[PDB]
Amino acid sequence: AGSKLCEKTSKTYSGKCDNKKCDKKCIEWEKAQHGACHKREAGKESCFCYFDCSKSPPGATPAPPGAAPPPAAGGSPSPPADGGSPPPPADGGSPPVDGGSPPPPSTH
């Protein structure tokens, strides 16, 4: 009938290599359970995700490439970015005069 684990190797991830993006994209594209990213081989970033398929027995026994997954690793980059900082109020010049000017936006 069916009962095992299915893992994807960025077979449809595309785009840059991120942390949450790799996982989200995995569950959004491959509807997996958990995904991760790793840079290696000519600097090529690969995304590996694992999700229960068919039934997923208590033994797991996924479908790896060669039965040799990556180490525990410890990367997952995600610096402090994007914290609420929209563009200025579109006044309208025509011709354009740059616009903006001080004071500066929020978040020092």
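To match Swiss-Prot, the residue numbers of chain A are left as they are there, and the shown ones run 25-132.
Cβ atoms are placed via backbone N, Cα and C, with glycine included.
Where Swiss-Prot documents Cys30 to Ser as a mutagenesis experiment, the accompanying text is: No effect on IgE reactivity. In the three-state DSSP assignment, the secondary structure recorded for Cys30 (mutagenesis position) is strand.
Among the mutagenesis experiments that Swiss-Prot reports, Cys41 to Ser is described with the note: Reduces IgE reactivity 4-fold. The Cβ of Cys41 (mutagenesis position) has 16 other Cβ atoms within 10 Å, all protein chains considered. DSSP assigns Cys41 (mutagenesis position) to coil, not to a helix or a strand.
In the three-state DSSP scheme, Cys46 (mutagenesis position) falls into the helix class. In the shown protein chains, 24 other C-beta atoms lie within 10 A of the C-beta of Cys46 (mutagenesis position). As a published mutagenesis entry, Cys46 to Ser appears in Swiss-Prot alongside the note: Loss of IgE reactivity.
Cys50 (mutagenesis position): 26 other CB atoms within 10 A of its CB, across all protein chains. Among the sequence features in Swiss-Prot, the mutagenesis site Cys50 to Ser is noted as follows: Loss of IgE reactivity.
Classification of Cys61 (mutagenesis position) by DSSP places it within a strand. Its own atom aside, the Cβ of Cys61 (mutagenesis position) has 25 Cβ atoms within 10 angstroms in the protein chains shown. Listed in Swiss-Prot as a mutagenesis experiment, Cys61 to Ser is described as follows: Loss of IgE reactivity.
Quoting Swiss-Prot on the mutagenesis of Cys77 to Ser: No effect on IgE reactivity. According to its DSSP assignment, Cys77 (mutagenesis position) is in a strand.
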Minimum Cα separation from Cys30 (mutagenesis position), reported as the residue among mutagenesis positions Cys41, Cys46, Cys50, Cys61 that achieves it: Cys50
Nonlocal residues around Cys77 (mutagenesis position), in sequence order (Cβ under 8 Å, 6 or more apart): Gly26, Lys28, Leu29, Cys30
Whole-number Å value for how far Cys61 (mutagenesis position) lies from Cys50 (mutagenesis position) (Cα to Cα): 11
Cα distance (Å, whole number) from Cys46 (mutagenesis position) to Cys61 (mutagenesis position): 6
Cβ packing number for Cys30 (mutagenesis position), 10 Å threshold: 16
